[PDB]
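Right, one structure below, let's go through it.
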Amino acid sequence: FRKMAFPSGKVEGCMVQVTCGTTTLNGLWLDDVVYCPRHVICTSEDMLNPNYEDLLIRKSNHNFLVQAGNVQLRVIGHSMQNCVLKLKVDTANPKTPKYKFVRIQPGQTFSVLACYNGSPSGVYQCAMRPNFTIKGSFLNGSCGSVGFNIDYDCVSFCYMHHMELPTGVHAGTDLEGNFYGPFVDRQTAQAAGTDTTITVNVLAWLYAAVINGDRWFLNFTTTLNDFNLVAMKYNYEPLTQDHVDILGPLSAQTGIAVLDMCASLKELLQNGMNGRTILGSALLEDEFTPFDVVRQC
Amino acid sequence: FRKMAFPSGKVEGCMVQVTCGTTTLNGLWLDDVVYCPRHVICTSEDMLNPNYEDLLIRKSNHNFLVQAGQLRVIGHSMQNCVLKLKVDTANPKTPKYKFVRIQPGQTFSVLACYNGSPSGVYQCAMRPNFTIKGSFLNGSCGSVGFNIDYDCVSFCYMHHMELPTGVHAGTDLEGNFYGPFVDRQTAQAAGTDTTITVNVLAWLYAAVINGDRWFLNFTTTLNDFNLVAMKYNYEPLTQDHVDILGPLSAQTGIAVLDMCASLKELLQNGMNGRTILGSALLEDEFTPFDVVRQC
Ligand SMILES: *[C@@H](O)[C@H](C[C@@H]1CC=NC1=O)NC(=O)[C@H](CC(C)C)NC(=O)OC(C)(C)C1CCC(F)(F)CC1
Ligand SMILES: *[C@@H](O)[C@H](C[C@@H]1CC=NC1=O)NC(=O)[C@H](CC(C)C)NC(=O)OC(C)(C)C1CCC(F)(F)CC1
């Protein structure tokens, strides 16, 4: 029904401010390590085509100001891992949650704790698009903001924010500094692919709508091969049987066979929503996973 | 640009589980007081027409099991539709906080909880008819809505019930319902809803700020626009509204009355299948304040 993020408290306690010269952004303080985007070591001129190895060589440990609230932390070591800087500090974060680093798959979702100057401003739910962008809400100073999921007590960090792209969507790395998608951290125009709609998520959302009593779109049936003929037309991800089975819990809770739901989806793709709306939206929503829907129902 | 909630850390530390008999729900633990919906004292039978005073008479402090991940209850009072449980431990995680009663059209974040444990956070608006379009399942009552002002949490909503259209109703933290609703499990009319016009304008400013300008067209008057809003169940626009949009008007160079012009056209002609900030409808749950904060 509602786009819902994870509670952010466990991550709020990890956010610090990282300054190198005049550039400032957010870092993530876990145990005795602060993780931040490596372009914090860039001046405005550097950003256009930086030689990061050369730039960092000129920096020493004491050129990195790490503030945790009103408390400067002391930097005792520094390495570059892909597109992230790792700063070793003398203090281990007393607020370090149980955590892992994971590299998510396109079509999965996650929560973003948007931060400025090391201070949380807001939290919202995002999806990793098939073209490995995210459609975020990020201003200058938001780099180093992180995306995460919470599995019980354990925070899985999956995204760190680095840049905007020409269509206004966003690109970033995993917490090992490897970009999602073909992007590089230099301030040049870069092509994000044709995006596609995450078909399995759209189905999860139609189940969510059914679960909530919104049933007008239901109808006919179809075949998996026949639906994908139509999905391909509309730039939908093709549906696999793995997808069918991932939708199993929702299929079961509703008594609606996936392929029947597909039939109605072909109808909506082919005919449109004739002005009607589904769960208060006038378009087909594809940033709720089957998992998300189960969580919220 | 998208729907952004406040960080929920300060509130997560206040959520407890309150059990009375078989019924369990969420309470809010601040200083030495736990606040929760008074229908925690109801059995399944009671809920059709409870006499809360009589029902509570029969409860003693030790019938209230409070658990923060057990707190000892030393006193209990009913204030309007909320129960106040006095406990012997003050919450060490109590943030700076106030209780406020929000106005319709204002927004707030909801920390949705089950069994005293946070599950998610999301942004809501108090509708003109004093409902909210939330996401609440059984067990979510006592979940709270709030705003954060610097270091200070302003609690404004506690969740009590669903209404026949699937929208939700609840109280301020003094237990006074927003709107005409009562905490009994009977069908209850929410008024006709209306669209929060100032919020729609704020979001059109948000769209223009983010490069989305196709809808910009003409001008109008305040009385002329309102003639069209009234038709479309939009709140009428006032000059206080015009002035509240000042920072946005200023940041874009677009006169509010010009934005009103474009908005009337969208209301008259629809969006011809186009979208604005990725939505195919006019969004009315971002305040001018909200749009500012996000830009
Ligand atoms: C955090 O340092 C910022 C956050 C950006 C700023 C505006 N929106 C955001 O999400 N990151 C950057 O400013 C990056 C830093 C480089 C070292 C990669 N630069 C950046 O995103 O520049 C702009 C906004 C000009 C974009 C550059 C890539 C593009 F040409 F494809 C589109 C514009
Ligand atoms: C927290 O205890 C729940 C949360 C509700 C239940 C499902 N969605 C929600 O938001 N509150 C209730 O169960 C209330 C408790 C009463 C003492 C007021 N009862 C309730 O909401 O009952 C239902 C869901 C049947 C509605 C009753 C009012 C209505 F008739 F107008 C619509 C149905």
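To match Swiss-Prot, the residue numbers of chain A are left as they are there, and the shown ones run 3266-3484, 3486-3563.
Determination method: X-ray crystallography, 2.0 Å.
From the backbone N, Cα and C atoms, a Cβ is placed for every residue, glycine too.
Secondary structure from DSSP puts A:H3304 (active site, for 3CL-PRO activity) in a helix. Of all the Cβ atoms in the protein chains shown, 23 others lie within 10 Å of the Cβ of A:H3304 (active site, for 3CL-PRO activity). Residues annotated as active site, for 3CL-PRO activity in Swiss-Prot: A:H3304.
Long-range neighbours of A:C3408 (active site, nucleophile) (same chain, six or more residues apart, CB within less than 8 Å of its CB): A:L3290, A:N3291, A:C3301, A:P3302, A:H3304, A:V3305, A:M3425, A:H3426, A:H3427, A:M3428. As annotated by Swiss-Prot, active site, nucleophile applies to A:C3408.
The Cβ neighbour count for A:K3353 (variant position), using a 10 Å radius and every protein chain shown, is 15. Swiss-Prot gives this note for the natural variant A:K3353 to R: In strain: Beta/B.1.351.
Other Cβ atoms within 10 Å of the Cβ of A:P3395 (variant position) number 19 in total over all chains. In Swiss-Prot, a natural variant is listed as A:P3395 to H, annotated with the note In strain: Omicron/BA.1, Omicron/BA.2, Omicron/BA.2.12.1, Omicron/BA.2.75, Omicron/BA.4, Omicron/BA.5, Omicron/BQ.1.1, Omicron/XBB.1.5, Omicron/EG.5.1.
Other C-beta atoms found within 10 angstroms of the C-beta of A:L3468 (variant position) number 28, with every protein chain shown included. According to Swiss-Prot, the natural variant A:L3468 to V carries this note: In strain: Zeta/P.2.
Annotated pair A:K3353 (variant position) and A:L3468 (variant position), C-alpha to C-alpha distance, rounded: 45 Å. Taking A:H3304, A:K3353, A:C3408 as the candidate recorded positions, the subset whose CB lies under 6 angstroms from any atom of ligand 1 consists of A:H3304, A:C3408.
Calculated from their C-alpha atoms, the gap between A:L3468 (variant position) and A:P3395 (variant position) amounts to 16 Å.
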